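Undergrad: Below: one structure in structure tokens.
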There are 2 protein chains.
Amino acid sequence: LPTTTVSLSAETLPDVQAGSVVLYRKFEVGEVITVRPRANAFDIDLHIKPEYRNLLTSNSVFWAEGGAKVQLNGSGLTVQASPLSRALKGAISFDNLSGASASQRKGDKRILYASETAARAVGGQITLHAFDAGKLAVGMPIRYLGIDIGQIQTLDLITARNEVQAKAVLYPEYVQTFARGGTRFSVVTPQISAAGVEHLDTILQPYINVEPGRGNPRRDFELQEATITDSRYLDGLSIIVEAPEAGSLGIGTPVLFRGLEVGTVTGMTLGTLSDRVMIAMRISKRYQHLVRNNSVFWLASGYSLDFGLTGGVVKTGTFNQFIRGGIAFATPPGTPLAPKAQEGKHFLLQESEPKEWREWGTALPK
Amino acid sequence: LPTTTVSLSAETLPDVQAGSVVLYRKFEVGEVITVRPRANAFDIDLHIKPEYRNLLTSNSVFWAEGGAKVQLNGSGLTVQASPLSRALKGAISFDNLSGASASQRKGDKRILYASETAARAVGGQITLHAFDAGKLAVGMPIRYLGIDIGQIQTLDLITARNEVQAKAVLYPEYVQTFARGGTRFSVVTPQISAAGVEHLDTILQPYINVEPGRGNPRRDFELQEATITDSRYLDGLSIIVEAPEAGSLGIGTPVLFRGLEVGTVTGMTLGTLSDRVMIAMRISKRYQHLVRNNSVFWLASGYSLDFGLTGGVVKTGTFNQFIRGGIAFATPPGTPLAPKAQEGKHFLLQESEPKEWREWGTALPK
């Protein structure tokens, strides 16, 4: 009987027997010897060949792969039964991960995770409180600008507090950047309507989008409904326009200057005294020089058709403001240009769309 | 010929035969001896090894394994055939469930369930009365906030009472929270329209949504058409507005304050004297302090175009109130603020949309 190089441990051993092949992520380097239950878990004894024992380091993670799989995707039809023992008794893969052996490996032994993802789920652990786990799933990736930052580990249903606590994890090189005071998460869902489709990849692979923030390390967040997808306006002038009613505005609605997209709406609070919606926006740092201290903001949301007694021409356009209610810019004329707007600046939505706007032509140098 | 440890019983024999391995939830602890029918039910005799005969307790459920594991995710079709040494041999599995063996595994013998899920279906049994079983199916999950609470077990067609009695089951940890006076169930269906899609995961995997309630143990409910999906507004102020006509309102239409969703509409009854539709609402516990005792509610449903004599501008916006007719708040100004509204409070839908609302600016501290 071969000597046990390493001994794993797992409740509900994931389809492994005596004789399952142990392969270094693509290449057989050992074999499973014995499987013995102890109290309520199982000891799984591996035997790495002596000329490959160097591949087994301290920060190694093991996971089961099962038998043959016939994955069919864009890469053609890839069959995976390359060793006869994998397709007959199962397999156990392993790899060397940087950042493992932190708080889950010491004291008894390593753990044979049931899948490949569950082994990769290493790093700082956060807690995502959500109101409905219908959009969530175990192992769902957490992404920033399309790159995976971490994943969801569990989905608990707390019933006293009627919410779902989803424990996630951020990979160790992102736990410092994210997991700060003001980061926000939200499940990206497909958007199929008459006015176009987007996020069609989230039909079969939904993910969680993240928007970072500055502040104290939090490690305990709340899943939101929407989030700015791209970081085009992450840096840049943050300002706040006050409106007596939010209405057609939402997160991500564009902020327009002369009809070009300049910034987006990031949040719609309700103010301390609940009498004004504090619409928080982020003007791009490329157009930060346009937000002067006397700029007037107005609501370019939907169509505003004209009217005339003897004659009134009507205008339609095709603006996405009828799809996502935009906010519009203006700078009134004057030779001593008002100073640039600071960060903590509060404007007021002028519901009137100043009629002499198009003939202003205020010079705004960079 | 080994000795028979436990005798089973199953209908529609699931591809197991003499020699099939009995594995302890993944670990082989015995084998099937013989498969015989006696009157109409296949008896199936097992033989657990003597060192594992303690793992077979009173609350142990058996189920037939087998079959591939197709998995349609973002990386392809990915059919899996994890075992082969046992796949071509057949394998029934078993495990000890906390709360099993209530009134069904005792008296004659256990039952070999055709799949793993049907075996786990243990707990308190409820009866859902439906009007159309076209949306339901045996084994369909019952979810609360997305976590499975139980599942459907049967689908009977009572012809006397022209309805369908669908016996379900709630897992023993949730049979106390639900199975109360005010819980309501409803099948969640895909909604694909020009206004957008949602619940696209119910195309291949529908479920039944639950909203808990406070009341006496019921154990006998009726399936409904709509339910509040998330528990964002479960805890919170639940008030009632009276209207001469419901019309555009329905379960789930938002309750708006300055245009922000603050609550939802949870029910539309008709009242004792059938002359006033009683729209039941739930204001969130976060914005509960806004519902003052003198607040005026109005109907922000659809679009309402203007009409002017000398100069009249028409507005369209982009409101989802044209999709889900919203109800809006207002609090008239006053220095001795009226007290906060209690739970059983009855307002009146003032259809006029108070004209000077946007200039009220009532300070509502928290």
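Here Swiss-Prot sets the residue numbers for chain A, with the shown residues being 512-877 in order.
Recorded method for this deposit: electron microscopy, 3.0 Å.
Including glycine, each Cβ sits where the backbone N, Cα and C put it.
What Swiss-Prot shows for this protein is this:
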MUTAGEN   A:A598 to N  Loss of activity
MUTAGEN   A:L599 to N  Loss of activity
MUTAGEN   A:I703 to N  Does not affect function
MUTAGEN   A:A706 to N  Does not affect function
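What does the local environment look like for each feature on the list?
TA: Counting every protein chain shown, 22 other Cβ atoms lie within 10 Å of the Cβ of A:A598 (mutagenesis position).
Its Cβ placed at the centre, A:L599 (mutagenesis position) has 21 other Cβ atoms within 10 Å.
In sequence order, A:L711 are the residues of the chain that are 6 or more apart from A:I703 (mutagenesis position) and have a CB within less than 8 Å of its CB. In three-state terms derived from DSSP, A:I703 (mutagenesis position) belongs to an extended strand segment.
Taking Cβ-Cβ distances under 8 Å and a sequence gap of 6 or more within the same chain, the neighbours of A:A706 (mutagenesis position) are A:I834.
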Undergrad: Secondary structure at A:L599 (mutagenesis position) (DSSP, helix/strand/coil)?
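TA: Its secondary structure by DSSP: helix.
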